[PDB]
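Encoded as structure tokens, the structure appears first; notes follow it.
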Amino acid sequence: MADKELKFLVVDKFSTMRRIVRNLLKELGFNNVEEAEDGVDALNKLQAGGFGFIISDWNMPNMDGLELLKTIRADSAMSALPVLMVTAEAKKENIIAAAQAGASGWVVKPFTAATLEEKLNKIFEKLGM
Amino acid sequence: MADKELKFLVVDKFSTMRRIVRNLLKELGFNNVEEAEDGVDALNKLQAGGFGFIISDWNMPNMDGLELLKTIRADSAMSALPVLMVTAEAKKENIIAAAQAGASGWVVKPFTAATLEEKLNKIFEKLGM
Amino acid sequence: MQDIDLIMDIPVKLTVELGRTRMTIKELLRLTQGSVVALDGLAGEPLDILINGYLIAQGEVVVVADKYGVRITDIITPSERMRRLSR
Amino acid sequence: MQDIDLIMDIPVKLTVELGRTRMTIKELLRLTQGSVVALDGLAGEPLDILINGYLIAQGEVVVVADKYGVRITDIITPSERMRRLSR
Amino acid sequence: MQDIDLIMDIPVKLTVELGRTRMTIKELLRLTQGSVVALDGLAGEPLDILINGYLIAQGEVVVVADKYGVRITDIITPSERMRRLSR
Amino acid sequence: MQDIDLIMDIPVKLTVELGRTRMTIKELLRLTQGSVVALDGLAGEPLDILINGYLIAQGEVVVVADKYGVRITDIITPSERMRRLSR
Amino acid sequence: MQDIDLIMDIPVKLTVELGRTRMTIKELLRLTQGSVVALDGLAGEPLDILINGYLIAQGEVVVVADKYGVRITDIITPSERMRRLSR
Amino acid sequence: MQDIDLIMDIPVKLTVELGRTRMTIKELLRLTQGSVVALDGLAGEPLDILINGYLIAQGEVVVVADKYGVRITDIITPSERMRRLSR
Amino acid sequence: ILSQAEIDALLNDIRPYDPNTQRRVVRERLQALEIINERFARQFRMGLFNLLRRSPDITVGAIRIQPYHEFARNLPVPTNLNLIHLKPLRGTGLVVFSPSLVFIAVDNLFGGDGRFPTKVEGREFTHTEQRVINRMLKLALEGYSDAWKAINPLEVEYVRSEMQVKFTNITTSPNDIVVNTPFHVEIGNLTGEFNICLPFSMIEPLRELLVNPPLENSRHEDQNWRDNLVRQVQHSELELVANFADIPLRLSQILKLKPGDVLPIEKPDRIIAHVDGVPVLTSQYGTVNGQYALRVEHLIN
């Protein structure tokens, strides 16, 4: 089983979506969840450290999800940190670019709690958690 | 057990906070408590002597907690005097600077009486009291 | 006979039926206080003895000191079982 | 075995009891729709199995294809017999 | 209400039955540890509620904080009662 | 017998029961002044003797000089214990 | 041992007394909700253990898993017996 | 009030009982120094208050300055009384 | 911003009975209190949404029951303590507002973007902050009173405000048992909390009312249901036991009982009939139709 004290960073431009994701994570047993409004704030909070999983939106102001993922992978201290990508449009080119950047998973809005739980379980199994 | 007659110096810019700290110390069995409004008054009362423990706020007028701690450590007669640091913001840089200055403990506002008691017990155990 | 005594240790109910007959519901509605209904069994024939609704023996009516009683006459056996089945 | 078959040709009723409890009639009158009554038996304990009101065994609740079922676990046994009678 | 209170000052026992079934004694003897017995009641149906062996209501099984509970659903009523009797 | 005398040194209460019977609460409410209730025990049978509600012996009613008395007749033993248990 | 078993097949009631004190009825009438009454026994002393009102031992109060309990400490002993009777 | 005063000029004894339990004499003989006996009352429940052995109220244990005390909570009332009796 | 644990890491079945514990604790679950708290929570969420023009998320925590001193020991200081009265129940209730929640409300009311959280310096609340706390407390008390209506109509009245627990004096002793219900409030990226603490003695008379999870009843449907239930129970059977008399003896005399031994008993003028040990009537004994009969004289009322 995955560690229930794992710290999650939810990054999205909409506060309501972040609250929904936090509630879904709480229903799954994860209570250590922090929220970020854009890529810059997400990177600033990542520089603090202590996070074990990232859920980030694709299109965000001042930094999109792809650039944030590339910056995370470029950092040695956070290159192995799993990142979950949530988007509104599942274009093949964007998915391929994210996979080349090192995305751990992909979620398409709208989605159900079952899909999110399945994605988290698959990511944890791939990482051996 | 720590000596119940140990003299405590509470330093804070707010009188209400000093009264709260004094009452918390009294509930813990320590009745010899004096109050200081800023770093200058705290140092002046320290020059009188007889104090065994110091609880000081970080941001204080005319002298901050870090400068007061540095002055206390620079004095041979008071270099071994334990100092407890209480702050409103627990910035990593400030905590590292205080640790390098020789801080005996750290408390973050707001806090409970249990946390203060635990910090005092840990400091006393480290000093062998 | 240990298991036999084990099962015997259960209270059961015995039922004695005066007789049986078949009639229509209209005839039942025509019945009032004082109405007369005939039974298919002849007068004096041994009455059916039932355990939890299962016929196992036949008996005759007797009066015991101020109480009705049934005198055990004859049991069943697959022969009578089938006999009454056919009957 | 002859008597065993003779009594085998008889139907009997089996009763399974969820649990037992004691309460006052006033408390019973205080019970309405949605009221909650606790039972003296712990959750998960085997339920009493009764034949015509006589406790002979204990069993566990199972679901069979869409129907409730009782899994036979252990016979009543007589020391426990007296103990439960005393209860 | 006076007689209601007079009888209210009396304790009575309530009994909840999981289900009822009929089987032969031979089948009962064939039962061992781990044996399975099916009940005539469908899974999920409200369970019979009995006072001193008298069926007066039906209820559903609930768990209360660590204890089994019966949720009162409906009274016995005369027709359902006669139906269970014929059963 | 030291511990035996030790426990004997405790006062206890003895209870004699005239008889036992079962009736419905409706019948109890139908009872008024002068009403008659029959008991399951035959007239003249020895009455149950109870210690703190526990049946240990049987006795017969006698009159002693102006007072009722119970003549000890026979005790119990697991045989009668079980016998009355089954009875 | 035979008589020991014969009396062993009997239920008895055990009573534990917190303490004893003497007061006038006027003082009892002066007692209201929240009133305080002192006991003659010192705090922490073992409490009297009584069987059917007869003091036979002393014990200490303990809490067992969520229930009060009495830890057996010492028997009454007869010199102390007379002394307490005299008290 | 006249009779109230007349009986007020009388001393009476008040008794507080920690709890009640039932055990066999064999178990009592198995009790030694340090033995543990459980009580039927739950920990924290108000203790029975008795006047000359008669239960009239319930109270809670308090410590008064170095002495045990009983805080009056509620009178016995008839229903609770009959309930304890049936117990 | 390092947590306390991070700061520390970087820097580095038989129990004795204590009569000072007031063991009158409710080990039964207070569902009804949970329902009231959920209703209160929702009603307040609305009120906060109306007041702050923002959508709040209020989560009800577990209803922990603990002694008053433990509750006081776990309260962050300084804090906003409000004394309330729950009429007609006797006692003083506490509504605890954490400084974080007060600061969040002040930020939202006065156009705060929420991007700059205010760190608690340990200072006293200002008059404007006091008025904001006032408004929040009025909304909370209205919601609590409305929530309590369905189970027991209670009037909630504010008494006074304090900043230290020692001044509350809501319990007679520090070891008294109190009922505390923590609440978590989330507004945007800011999280706040507030607590409602009630002494158990205040709600002790309503113990049975608080126990079961109740609701959705009626007046005529329930009347018919009760009437039919009473009718059904009347058919139940009871075992009527009549005791001839009682003899006070000793166990030694029991061991000496032999066939023919006569035990003297007092002749009873009346025979008392007991149902499961509970007397129901007094009667005279007799013989009718060859069986012992009882002639009822009085019914025990």
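Every residue number used here counts from 1 along the chain in the order it is shown.
The backbone N, Cα and C atoms fix where each Cβ goes, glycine too.
Less than 8 angstroms from the CB of B:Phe14 (mutagenesis position) sits no same-chain residue that is six or more residues away. Record note (Swiss-Prot) on the mutagenesis of B:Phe14 to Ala: Diminished rate of phosphorylation.
Annotation note: B:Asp57 (mutagenesis position) sits in a strand segment as assigned by DSSP. Applying an 8 A CB threshold to same-chain residues 6+ apart, the list for B:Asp57 (mutagenesis position) reads B:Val11, B:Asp12, B:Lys13, B:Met17, B:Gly65, B:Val86, B:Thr87. Quoted from Swiss-Prot, the note on mutagenesis experiment B:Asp57 to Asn is: Abolishes function and phosphorylation.
For the published mutagenesis B:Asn59 to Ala, Swiss-Prot gives the following note: Diminished rate of phosphorylation.
Taking Cβ-Cβ distances under 8 Å and a sequence gap of 6 or more within the same chain, the neighbours of B:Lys109 (mutagenesis position) are B:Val86, B:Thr87, B:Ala88. In the three-state DSSP classification, B:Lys109 (mutagenesis position) falls within coil. Among the mutagenesis entries in Swiss-Prot is B:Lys109 to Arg, noted as: Abolishes function, decreased autophosphatase activity.
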Over all shown protein chains, what is the count of other CB atoms within 10 A of the CB belonging to B:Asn59 (mutagenesis position)? 15
